[PDB]
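Down below is the structure, laid out as structure tokens.
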Amino acid sequence: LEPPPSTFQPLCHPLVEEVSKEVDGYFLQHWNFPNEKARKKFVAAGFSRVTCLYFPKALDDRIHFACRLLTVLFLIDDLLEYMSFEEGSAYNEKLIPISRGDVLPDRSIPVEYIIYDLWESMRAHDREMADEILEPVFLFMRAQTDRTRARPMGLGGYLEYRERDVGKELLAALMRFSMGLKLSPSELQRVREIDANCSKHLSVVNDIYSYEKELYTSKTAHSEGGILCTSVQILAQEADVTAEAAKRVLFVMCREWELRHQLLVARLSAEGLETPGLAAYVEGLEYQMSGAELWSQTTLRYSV
Amino acid sequence: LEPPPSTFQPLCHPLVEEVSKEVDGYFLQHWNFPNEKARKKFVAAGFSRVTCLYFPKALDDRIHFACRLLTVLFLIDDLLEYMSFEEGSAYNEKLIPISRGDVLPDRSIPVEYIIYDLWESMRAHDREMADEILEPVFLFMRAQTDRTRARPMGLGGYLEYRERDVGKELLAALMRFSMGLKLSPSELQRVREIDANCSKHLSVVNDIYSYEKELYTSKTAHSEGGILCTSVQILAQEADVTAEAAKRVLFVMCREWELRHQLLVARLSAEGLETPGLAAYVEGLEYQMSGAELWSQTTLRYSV
Amino acid sequence: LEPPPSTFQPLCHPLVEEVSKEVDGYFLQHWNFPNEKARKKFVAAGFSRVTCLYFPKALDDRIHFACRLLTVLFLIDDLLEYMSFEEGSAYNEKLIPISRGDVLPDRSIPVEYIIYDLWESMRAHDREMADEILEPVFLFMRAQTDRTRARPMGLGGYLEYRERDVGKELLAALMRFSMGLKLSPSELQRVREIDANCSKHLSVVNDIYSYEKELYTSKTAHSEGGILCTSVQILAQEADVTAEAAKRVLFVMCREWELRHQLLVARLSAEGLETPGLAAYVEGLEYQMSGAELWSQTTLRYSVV
Amino acid sequence: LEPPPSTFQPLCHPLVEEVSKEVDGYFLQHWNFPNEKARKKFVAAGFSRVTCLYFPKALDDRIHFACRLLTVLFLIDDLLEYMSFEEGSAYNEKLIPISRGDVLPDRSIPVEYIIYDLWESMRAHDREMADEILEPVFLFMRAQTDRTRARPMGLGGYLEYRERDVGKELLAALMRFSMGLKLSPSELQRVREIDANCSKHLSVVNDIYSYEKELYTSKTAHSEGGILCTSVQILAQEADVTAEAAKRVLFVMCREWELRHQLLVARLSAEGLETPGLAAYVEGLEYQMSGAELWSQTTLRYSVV
Ligand SMILES: CC(C)=CCC/C(C)=C/CC/C(C)=C/CSP(=O)(O)OP(=O)(O)O
Ligand SMILES: CC(C)=CCC/C(C)=C/CC/C(C)=C/CSP(=O)(O)OP(=O)(O)O
Ligand SMILES: CC(C)=CCC/C(C)=C/CC/C(C)=C/CSP(=O)(O)OP(=O)(O)O
Ligand SMILES: CC(C)=CCC/C(C)=C/CC/C(C)=C/CSP(=O)(O)OP(=O)(O)O
Ligand SMILES: [Mg+2]
Ligand SMILES: [Mg+2]
Ligand SMILES: [Mg+2]
Ligand SMILES: [Mg+2]
Ligand SMILES: [Mg+2]
Ligand SMILES: [Mg+2]
Ligand SMILES: [Mg+2]
Ligand SMILES: [Mg+2]
Ligand SMILES: [Mg+2]
Ligand SMILES: [Mg+2]
Ligand SMILES: [Mg+2]
Ligand SMILES: [Mg+2]
């Protein structure tokens, strides 16, 4: 597997090792892992490492919140693969009022009190920015168990749906939270098209590198929760080629989205619409894209 | 054309007579109408009346801003029908920096100074709420000359496009501006699905009532600006029936979206999630749907 | 679900009881039902009753052939849901040379010899007309396992696909067979538009009533054979409404195809191209539409999943 | 637009200069061109040259038939752009009985007598093989004015339609005619998957190079005949990228179909299924793909709109 060249350069948060020990340690203490092999696999994935590659300009005293939130969403993402759509939906819906702080957790259930304590701690740190991450998380949670996953999709309809299932909007809100980067609604409206393009890049890069994992899951886990729903197989079907061939084509499409990103940002700036906040934001998106790809290329999660 | 029953009751702003006189009078003074027949056709349309049906709970001192904005948008909407997509786009793009206040108007050109003065006066009245209307308007302007109008579309793809072409988002921000109704990003995220449903209703009710007008325009106006792009045609073509039959089917679909609106709002309230600002906002959407329909049923713009 | 008003009036073939008892009796003797519950459910479907609603002016000595063919196709229709498209296709292709009479059945396999004996008997009664049903049937059969069921479709593309999957053309050739109604190659060209419209009505009325059944199936059968492919779901997702809402909208669309049927018919008559042969056929198409709907409204196949 | 690497070597028929002169000469005498500009454009397109790249192993005394047939189909393809679907359908349907030899041409109407005389001369040369090109040509002609061109299509649905509109099957029959290559029904059935794959390549390579021409047509010609129906626009819309970006992505997918052609061919041979006639046939398909691309990269038809 050979990626075509990219002009995007990744960056990693300076505190990645100390924060990853802190956050890995918290989940190894509290989360219900089934056995030692699963604990080792959890550490091998490097979930705080992908968080620190996503948000390398996070404030030093906020990056750990983002590591915790992405880590617990990954752990849940993997649990849902053993559930039906209905079970998975019941599982996520329990957590939504708890995330809001509206329902207290059952403290004998780690996922509930981990979720409750985390969002309470983020609101204590910055209430307004924390509150802006909630509905984007819920939108993602609901997409994860959407029966649209078991229905035929074309490439266009898939990318529209995958924007939610890849958590693009929660990642943008979490990036802003992590950086203390406040943007007005008018500013956010200005970069809507840049966001949508970025979402496709994140989606398809993840699909390419995680395909062998997902293929294996689809054959071994729950026929609904584990269902293969990915651009790799949607393009392979549409073009009647192999998955390997579809990945080569999708990679080339990913570099076209990187070019489009650069063009859209250049236009924003030329029209005099790139504020200091927006400049930081679109550079932030570029780190998400290159950081996700660097982690995807190297994590044991996808290679074993 | 027999409208299926509806539980939505329309409401009109109490100041409709006074404001209509004022705003109609302003455009009759400044807008370059080509002849007397057009001046009469302008008055006959009742553009301030549809605004007052749209925002019946607007603050007494803000409703005229809304009448002016929708009036000038309607006037431009009609001029664009006689231009190419390329000519329309150049026309609209010139007005966008002027709307932002970044570029002074040529005061010998009425659309330029009307646009400049209007936005300057809105920002003087409420800077932050006025600024939230700008990108929604520009989104709508750019939809009007999108070459996607000249290409095949199914009902789903069309509704997604029409959401921009009908100005759903600018109407929402304009409603909020006009009521002084401030909503947080989190509140707005909670009603995203309610907004999307409402958009379909506005789009298709307009398509139904404005069909004879748009058909006539497609036969006599510019080949691009006049191109017929509407749910009436799309459904007739997909189902292989007449435009008349398609309207009767679309009308039933509109009442289904009304029921869905009620369901979605009831769920929002049943969860603990309908804030007082949200309650005002979703009520406001219901006025928009019923008000648009009432105007569309009665305006001379559509019957002659 | 309250149907909207209709001007079409259904008719049932006079001999419905006799032929039902006869043909149900034949399949209860010969078909490989898995258990007693399945035998009771088969009887509850009333497959001979829908045949008698579809072709109420069939000749008295021909109607049983049509009940047999539609019964065995319904039965295979249900089996294919538990197969891959490849398995399903292999199953059907096996029956095609057998239906032609070119290949002997394995008499230890009831579907093969039931199909074999059926077609033999039909050609024995009217070789010319029986032969006209064959390619229509194979068309329909190949549609059933068409991988295009596993591809995204809008409503227009769906209706063109459904024409084959709902068996419009085999119902036409069967209707004609069962009535002794012969039509010239010229007469059949004139009604190609009336046919396409009628296919939409059969397709969608079935979609509406069979939705709950097909939904259950899409959750419990084979990921390919059982895949949900229906106008109710296509409209629900295109318009963002519930399945129940899409059913109410589609039903109104059905009534418009009815009005359009009447229009295309008068139009054929006003031009005077309405032959006596063509006139019986389009009245027969109207019986198919209204009969299909009456059966669908009442059959336990659709109300008890 | 730099084409990505290919392992295919295009070949050109050795009589290309002599046959181009003969066949261009014939159409310049008989066809009604609207002006001198159109006559020069015709010669610049080099329609005998694409024929000779498509079929470089054609028999020396048959290559001119293929050149004539593809030339007149290109000319008609362009005329249809100024017509409605209904007008173009009537136009094509008039030619079908004449192609068959069943109806005499109006000798004052060049398209009619050029088509009549050409198909008569092909049947005079090799009746059985000429006749096998007819239904593939008609299939293509009816695809050209098919309403589905005005309905939304995703990539998979489009490629399925474009197999007919690109004339894949007529090109295969014409290749076999021109090489005197006779295949059994069994041999033909064996290569269906190879055929389907090759069709996507022809289709998309053509879409890539002809996009600027077709875009201009869609802005200036008939709203139906001139309608933009192409993978370039479909992918640009689905992926949200520019047309140029879509072309670069689609070109990489064309090389994947080249690789897949090679794999299918290997497998045919690895099983026991590759005959001498099949080997010549699938090698001929490779020349079609590389030849069509080489012509498309260099013809003024696509670079000067
Ligand atoms: C895209 C990426 C590397 C990281 C996104 C970072 C995270 C955790 C975002 C939260 C939303 C989730 C869990 C997306 C996983 S997409 P998926 O289910 O396809 O991920 P998988 O392939 O299972 O690793
Ligand atoms: C939907 C409705 C009645 C009013 C919307 C109210 C306004 C002014 C919205 C601003 C954007 C415009 C002019 C949309 C017209 S949709 P169109 O071009 O289809 O309207 P037309 O049919 O030309 O009246
Ligand atoms: C259309 C109709 C009610 C009757 C036609 C009568 C028959 C048997 C025609 C033969 C072709 C078949 C099996 C159509 C059923 S469509 P399907 O698979 O959707 O039917 P289902 O919903 O499974 O009953
Ligand atoms: C594909 C290729 C180079 C040649 C095919 C050779 C020929 C003439 C085949 C006959 C069928 C036709 C006319 C296809 C043109 S595809 P089109 O209408 O897209 O061709 P255009 O882009 O107008 O040149
Ligand atoms: Mg996952
Ligand atoms: Mg996931
Ligand atoms: Mg993945
Ligand atoms: Mg308009
Ligand atoms: Mg408009
Ligand atoms: Mg309108
Ligand atoms: Mg069925
Ligand atoms: Mg079926
Ligand atoms: Mg059904
Ligand atoms: Mg063509
Ligand atoms: Mg062409
Ligand atoms: Mg082309």
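Chain A is numbered as in Swiss-Prot, which gives 14-317 for the residues shown.
For this deposited structure, the header notes the method as X-ray crystallography, 2.0 Å.
Positions of Cβ are set from backbone N, Cα and C atoms, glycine also.
According to Swiss-Prot, the Mg(2+) 2 binding site annotation covers A:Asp90, on the basis of experimental evidence. Summarising the annotation, Swiss-Prot assigns Mg(2+) 1 binding site to A:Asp90 and lists experimental evidence as the type of evidence. The annotation Mg(2+) 3 binding site is assigned in Swiss-Prot to A:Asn219, A:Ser223, A:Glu227. Here Swiss-Prot flags A:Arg314, A:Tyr315 as (2E,6E)-farnesyl diphosphate binding site. As a published mutagenesis entry, A:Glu227 to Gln appears in Swiss-Prot alongside the note: Abolishes catalytic activity.
Here the features listed in Swiss-Prot are painted onto the structure.
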{"residue": "A:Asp90", "record": "Mg(2+) 2 binding site", "DSSP class": "helix"}
{"residue": "A:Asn219", "record": "Mg(2+) 3 binding site", "DSSP class": "helix"}
{"residue": "A:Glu227", "record": "mutagenesis position", "DSSP class": "helix"}
{"residue": "A:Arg314", "record": "(2E,6E)-farnesyl diphosphate binding site", "DSSP class": "helix"}
Query raised in the report: Do you know which of the binding-site residues A:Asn219, A:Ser223, A:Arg314 end up with C-beta under 6 Å from ligand 7?
Result: A:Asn219, A:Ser223
Query raised in the report: Which of these binding-site residues is closest to A:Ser223 (Mg(2+) 3 binding site) if you go by CA atoms: A:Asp90, A:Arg314, A:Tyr315?
Result: A:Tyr315
Query raised in the report: Listed binding-site residues are A:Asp90, A:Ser223, A:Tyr315; which sit with C-beta under 6 angstroms of ligand 1?
Result: A:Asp90, A:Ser223
Report summary line: Quick note, A:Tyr315 ((2E,6E)-farnesyl diphosphate binding site) and A:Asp90 (Mg(2+) 2 binding site): C-alpha atoms separated, nearest Å, by 14
Query - Remaining residues near the recorded Mg(2+) 3 site, that is with C-beta within 8 Å of the centroid of the site residues A:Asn219, A:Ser223, A:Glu227 - result: A:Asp220, A:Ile221, A:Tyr222, A:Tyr224, A:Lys226, A:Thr243, A:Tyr315
Report summary line: Given the recorded positions A:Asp90, A:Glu227, the candidate whose Cβ has the fewest other Cβ atoms within 10 Å is A:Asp90
Query raised in the report: In angstrom units, rounded to an integer, how far apart are the Cα atoms of A:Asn219 (Mg(2+) 3 binding site) and A:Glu227 (mutagenesis position)?
Result: 11
Query - Candidate with the highest Cβ count within 10 Å, taken from the binding-site residues A:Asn219, A:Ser223 - result: A:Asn219
Query raised in the report: What recorded positions in A:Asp90, A:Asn219, A:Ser223, A:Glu227, A:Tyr315 place CB under 6 Å from ligand 6?
Result: A:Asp90
Query raised in the report: Could you give the Cα-Cα distance between the residue listed as 'Mg(2+) 2 binding site' and A:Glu227 (mutagenesis position), in whole Å?
Result: 12
Report task. Ten-angstrom check, please: count other Cβ atoms within 10 Å of the Cβ of A:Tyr315 ((2E,6E)-farnesyl diphosphate binding site), all chains counted. Result -> 18
**Report entry** Distance [Cα-Cα, Å, rounded] between A:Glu227 (mutagenesis position) and A:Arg314 ((2E,6E)-farnesyl diphosphate binding site)
**Finding:** 11
Report summary line: Students should find that the Cβ of A:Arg314 ((2E,6E)-farnesyl diphosphate binding site) has, within 10 Å, a number of other Cβ atoms equal to 20
